Amino acid sequence: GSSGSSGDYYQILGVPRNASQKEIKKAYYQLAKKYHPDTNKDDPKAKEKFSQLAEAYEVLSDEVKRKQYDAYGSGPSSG
């Protein structure tokens with residue numbers, strides 16, 4: 001129960017583990033625009049957040065990456 005999870009793309013984007021291709025796409029853009037580097041001038045942390053998004057979608061949007069990630073999507077990081 002560590003306050004603040006990092007790694008689960010589903011969380012980064014804000015979609016359920018059983019999201020839909022449509023939701024994944026729509027969400028990705030929704031978040032991206034929200035955490036845009038342009039609007040975020042005095043936000044050096046954002047630049048990092050946005051990067052996470054793109055990477056998240058790339059995998060999800062991809063059936064291959066999503067499938068593999070679906071099984072290899074575990075957080076063994078002690079907690």
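Residue numbers in this text run from 1 along the chain shown.
Positions of Cβ are set from backbone N, Cα and C atoms, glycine also.
Summarising the annotation, Swiss-Prot assigns domain 'J' to 8-73.
What Swiss-Prot says about the mutagenesis result for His36 to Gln (Swiss-Prot position 121) is this: Loss of modulation of apoptosis. The Cβ of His36 (mutagenesis position) lies under 8 Å from the Cβ of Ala46, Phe50, each on the same chain and at least six residues away in sequence.
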Count up the helix, strand and coil residues in the domain 'J' (8-73) according to DSSP, in that order.
44 helix, 0 strand, 22 coil
